[PDB]
Amino acid sequence: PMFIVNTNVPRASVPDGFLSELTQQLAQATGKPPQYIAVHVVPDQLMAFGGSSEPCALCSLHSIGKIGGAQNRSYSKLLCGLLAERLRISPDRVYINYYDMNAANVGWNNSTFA
Amino acid sequence: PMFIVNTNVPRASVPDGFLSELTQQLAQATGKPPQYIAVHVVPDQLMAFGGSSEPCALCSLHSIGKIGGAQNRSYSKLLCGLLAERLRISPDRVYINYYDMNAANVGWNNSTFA
Amino acid sequence: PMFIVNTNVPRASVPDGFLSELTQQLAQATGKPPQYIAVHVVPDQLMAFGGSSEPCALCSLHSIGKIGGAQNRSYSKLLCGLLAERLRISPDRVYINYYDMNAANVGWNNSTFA
Ligand SMILES: *C(=S)NCCc1ccccc1
Ligand SMILES: *C(=S)NCCc1ccccc1
Ligand SMILES: *C(=S)NCCc1ccccc1
Ligand SMILES: [Cl-]
Ligand SMILES: [Cl-]
Ligand SMILES: [Cl-]
Ligand SMILES: [Cl-]
Ligand SMILES: [Cl-]
Ligand SMILES: [Cl-]
Ligand SMILES: [Cl-]
Ligand SMILES: [Cl-]
Ligand SMILES: [Cl-]
Ligand code: NA
Ligand code: NA
Ligand code: NA
């Protein structure tokens, strides 16, 4: 999978090893090889949640399979947990959009996964 | 819903109260509680529309329901109107991708909306 | 269509005219007037691919139609080729999410394409 997090939290508050932790945790959560996992963190964003600019985050998780009711609940617990612990963002100020991608709609290495 | 606007307009040109206005207007437009609305503005982007670097914007609106033919036309009029008035972006240089998300695919507060 | 590229490569490494090149190349690849094509490049991002922060990119291509198995493979060869040549990013460190949008879900000029 690939995970993206956009947040108003400042870059200086993103701890060393954050991308690495996300990569490993997502590998364990989806059972996928970490070598194909991509993570992207975007701090210092101009955003609001409920009209308030206290710390918040807007994220997305794309995956070819491994997306579903129970799985997404598990991913949300894991990811909100990491955002609260590492970036001090309250879980109720985090949204995560989940996308189950068809292999044919994911390009990589001059081709697709189809 | 959550609304994201990516634009080449510089940060200094984003007026005070913009995020607040988007939050209130989207709440009114969708009938959703403002406490749930998330807004994200990304200025100073390197982008082109029709090959031209004049002011433009690429946006997205995700919502669990309240997405449809007539509704999307109304949101586009509302949002393009705000971008034109506040950021001075011509409506024909704005694209807005609409997504009707399944509740199970939207994470929040350690779980999902399902 | 609209093409977005998020990458960790330096802004200084993005060639002048890259946005125009992407615009013209995509116009040819889709047989669409360049006037409709939007391109967005985001450099200097904090990201990792396979746990490594060597050059990589996360992209998306949204189009109303013209999305499919064979077409996406073609777009991937074209886009990875440009990223490798212009941004020096290895094709195997690039992901491109393809989206076939319904006209009703694409806002533009105060309305939608429906
Ligand atoms: C996790 S193994 N990501 C690798 C495949 C993928 C899935 C969705 C989007 C991009 C790449
Ligand atoms: C508007 S009420 N947003 C709150 C629920 C939501 C819907 C789609 C994506 C993220 C969050
Ligand atoms: C290519 S012709 N872009 C113009 C229509 C479009 C399609 C998808 C998303 C935004 C705009
Ligand atoms: Cl599941
Ligand atoms: Cl469950
Ligand atoms: Cl898909
Ligand atoms: Cl409708
Ligand atoms: Cl209508
Ligand atoms: Cl969905
Ligand atoms: Cl329920
Ligand atoms: Cl095809
Ligand atoms: Cl769609
Ligand atoms: Na899907
Ligand atoms: Na949908
Ligand atoms: Na689609």
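We number chain B the same way Swiss-Prot does; the residues here are 2-115, in that order.
Technique stated in the header: X-ray crystallography, 1.6 Å.
Cβ from N, Cα, C; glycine included.
Around the Cβ of B:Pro2 (active site, proton acceptor), the number of neighbouring Cβ atoms within 10 Å comes to 24. Look at Swiss-Prot and you will find B:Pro2 tagged as active site, proton acceptor, backed by similarity to another entry.
Per Swiss-Prot, substrate binding site is recorded for B:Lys33, B:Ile65, B:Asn98. Secondary structure at B:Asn98 (substrate binding site), as computed by DSSP, is strand. Around B:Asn98 (substrate binding site), a 10 Å sphere centred on its CB holds 18 further CB atoms from the protein chains shown.
Around B:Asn111 (mutagenesis position), no same-chain residue at least 6 positions away in sequence has a Cβ under 8 Å from its Cβ. DSSP assigns B:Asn111 (mutagenesis position) to coil in the three-state reduction, placing it in neither a helix nor a strand. Quoted from Swiss-Prot, the note on mutagenesis experiment B:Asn111 to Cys is: Causes formation of interchain disulfide bonds with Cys-81 from another subunit.
Rounded to a whole number, the C-alpha distance linking B:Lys33 (substrate binding site) with B:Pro2 (active site, proton acceptor) is 8 angstrom. Each of the recorded positions B:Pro2, B:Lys33, B:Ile65, B:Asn98, B:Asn111 was checked for a CB under 8 angstroms from a CB of chain C; the ones meeting this are B:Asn98.
Of B:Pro2, B:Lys33, B:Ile65, B:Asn98, listed as recorded positions, none is near chain A by the criterion of a Cβ under 8 Å from one of its Cβ atoms. The Cβ of B:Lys33 (substrate binding site) has 16 other Cβ atoms within 10 Å, all protein chains considered. The Cβ of B:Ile65 (substrate binding site) has 18 other Cβ atoms within 10 Å, all protein chains considered.
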